[PDB]
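*Asks:* Have a look at this one.
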Amino acid sequence: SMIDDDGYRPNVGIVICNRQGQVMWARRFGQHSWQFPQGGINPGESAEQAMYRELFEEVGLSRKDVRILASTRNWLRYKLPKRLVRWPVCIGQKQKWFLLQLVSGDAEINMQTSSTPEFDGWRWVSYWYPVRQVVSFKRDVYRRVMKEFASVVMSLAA
Ligand SMILES: O=c1ccn([C@@H]2O[C@H](COP(=O)(O)OP(=O)(O)OP(=O)(O)O)[C@@H](O)[C@H]2O)c(=O)[nH]1
Ligand SMILES: O=c1ccn([C@@H]2O[C@H](COP(=O)(O)OP(=O)(O)OP(=O)(O)O)[C@@H](O)[C@H]2O)c(=O)[nH]1
């Protein structure tokens, strides 16, 4: 996307859950690190629109395959490690996060459709597992996101 005047790129992140207290966890393409889906917001896109485009392009899913259960209100920001900034200069991302319930079958997910996929593939993990597993500079964002979505996902699991 296009960087704001503080140097942050607008982005959306997706927490997809099932009814078993689990969330969809995906391996970064060609790496050993894992994360939730996230993608940039293009000019002329709302955050919800950008979320559905990421959902289709990197997870293979339709609006019809999910239901939106929650979203974060205002931006959550993280800064890139200084060594990973590339010289507007982008120093990090500002993110809007969505909680989706998967209602179609697991087999509807297709993460291989892009010529350079965001992900190799995915698995179900326990709800809080992402917070300690994501790369360290995203941990503060992930903690706040999972703390905000926790009550909804746990209700589904009861
Ligand atoms: O299916 C898997 C499981 C784990 N991994 C990779 O293995 C790494 C370690 O995997 P884990 O952190 O899940 O388990 P652990 O037994 O090593 O540690 P504890 O939490 O139980 O103390 C993870 O951080 C991930 O990079 C995979 O790539 N795929
Ligand atoms: O687990 C991780 C995640 C990210 N990184 C490193 O941090 C950099 C920024 O990682 P980001 O997740 O902020 O963005 P991205 O480059 O993967 O792509 P977009 O969401 O912007 O479309 C990545 O390019 C990678 O080098 C890691 O080393 N490990």
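All positions are counted from 1 along the displayed chain.
Each Cβ is built from the backbone N, Cα and C atoms, and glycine gets one as well.
Per Swiss-Prot, the features are:
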MUTAGEN   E54 to A (Swiss-Prot position 53)  Loss of function
*Asks:* Look at the break of 3 unmodelled residues running from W87 to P88 and give the Cα-Cα distance across it in Å, whole number.
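*Replies:* Logged value, Cα of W87 to Cα of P88: 8 Å.
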*Asks:* May I ask which residues of the same chain, at least 6 positions away in sequence, place their Cβ under 8 angstroms from the Cβ of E54 (mutagenesis position)?
*Replies:* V12, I14, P37, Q38, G39
*Asks:* Please report the DSSP secondary structure of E54 (mutagenesis position), reduced to three states.
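*Replies:* In the DSSP reduction, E54 (mutagenesis position) maps to helix.
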